[PDB]
Amino acid sequence: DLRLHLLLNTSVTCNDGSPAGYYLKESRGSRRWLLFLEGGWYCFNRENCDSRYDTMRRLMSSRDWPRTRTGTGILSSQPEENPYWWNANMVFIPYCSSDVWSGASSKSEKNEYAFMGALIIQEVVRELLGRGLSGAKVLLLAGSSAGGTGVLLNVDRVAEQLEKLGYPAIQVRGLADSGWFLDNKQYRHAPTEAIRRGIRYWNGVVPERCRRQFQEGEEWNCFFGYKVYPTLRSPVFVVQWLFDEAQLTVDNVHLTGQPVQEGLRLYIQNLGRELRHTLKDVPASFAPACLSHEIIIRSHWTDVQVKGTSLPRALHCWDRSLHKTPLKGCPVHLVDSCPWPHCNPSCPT
Ligand SMILES: OCc1ccc(-n2cnc3ccccc32)cc1
Ligand SMILES: OCc1ccc(-n2cnc3ccccc32)cc1
Ligand SMILES: OCc1ccc(-n2cnc3ccccc32)cc1
Ligand SMILES: *[C@@H]1O[C@H](CO)[C@@H](O)[C@H](O)[C@H]1NC(C)=O
């Protein structure tokens, strides 16, 4: 089990002002540290945040968090479940800021809620340095869904923070799962306006090089992986289903009824091709042709393969590449080319 620690700086808070925190399982024999960001959509105004507070309160408060959590998938310490990093120091950071990990605003006379996701990451890192992170060789910042987008928004900030704090030997890297979206046309009737809204409501922050490209008012562009990834300096591995369920949800597509007619067939096929295209210059990536959502903390995450190679293998190959020339039999760029959901036999059932 991973054990809860509430932040010692109690001014870094969840939405309702309760302290943020992290769950930790130490591995004294290891210099590898894995910090995972939870997901779970977001809220963008007073009224829909109030709704979230009544029926999704664990994503807005620490309030009712349990003392322990079980590490699963990439957070498992068992080699049978986690071939990649079973011996690492494990950290799960709960998502209680509802801001896609981008916010830097406190509760105040003006603000009913605090949106502090970017500062929560900062403070977890600072407090872990006294608990063994000071001796790390690699810090892998990982996350799923909103946490995957959060990796893209925060990985270079963590690298800069450690450089500033006097720890230049820690190699910061990112693993973004299910956070690589396309700002495409919807299948039926704008969705980017909510991001737009949210950034203003949260005082949201984006990576500086991306901000300098798009400039005031256009920071929403940096929430889209294919636009923000080229501005990042830390190594980032991208995991994305070609037919992601959150992408299809915001596109107003519901693949439940049996008959799919020509217009929807072409829409689905074009979406997969466009995603494939955005990953073509991403050398570390894993993109299976499946209809699903999230991948890395589920217990059977080892089952899926692209061109015969599993995700835990691909991640191991990525480690070797970061010790340039590709490696014999140990690939790192794995993107399906078949054009329909579940044309890969290994997709989750
Ligand atoms: O599963 C139903 C379903 C429908 C829509 C959405 N959704 C779309 N954009 C969003 C922005 C913020 C929060 C939820 C959002 C989620 C879930
Ligand atoms: O968790 C808060 C929360 C906010 C918004 C929603 N939501 C529901 N239907 C939507 C359609 C478009 C955008 C957002 C939507 C659900 C949940
Ligand atoms: O135009 C398609 C379309 C896809 C995704 C979204 N989207 C909504 N909330 C988001 C948060 C982070 C990244 C993308 C997000 C909007 C539009
Ligand atoms: C707590 O964190 C806040 C927000 O980052 C910061 O302003 C403050 O300096 C911190 N407090 C202490 C005592 O370090």
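Throughout, chain A uses Swiss-Prot numbering, with the displayed residues spanning 88-276, 286-419, 426-451 in order.
Any Cβ shown, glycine's included, is placed from N, Cα and C.
Annotation source Swiss-Prot lists active site, charge relay system at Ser232, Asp340, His389, citing experimental evidence. Mutagenesis annotation in Swiss-Prot: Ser232 to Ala, described as Abolishes enzyme activity. Unable to mediate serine depalmitoleoylation of WNT proteins; the structure shown retains the original residue.
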Give the subset of the recorded positions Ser232, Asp340, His389 lying near ligand 3, defined as CB under 6 A from any of its atoms. none
Can you grab the distance from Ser232 (mutagenesis position) over to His389 (active site, charge relay system)? Cα atoms, rounded to a whole Å. 8
Do me a favour and check the Cα-Cα span between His389 (active site, charge relay system) and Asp340 (active site, charge relay system); whole Å is fine. 6
Nonlocal neighbours by CB distance (under 8 Å) for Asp340 (active site, charge relay system), same chain, sequence gap 6 or more: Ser265, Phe268, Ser388, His389
How long is the Cα to Cα distance in Å for the two residues, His276 and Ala286, that sit at each end of the 9 unmodelled positions? 8
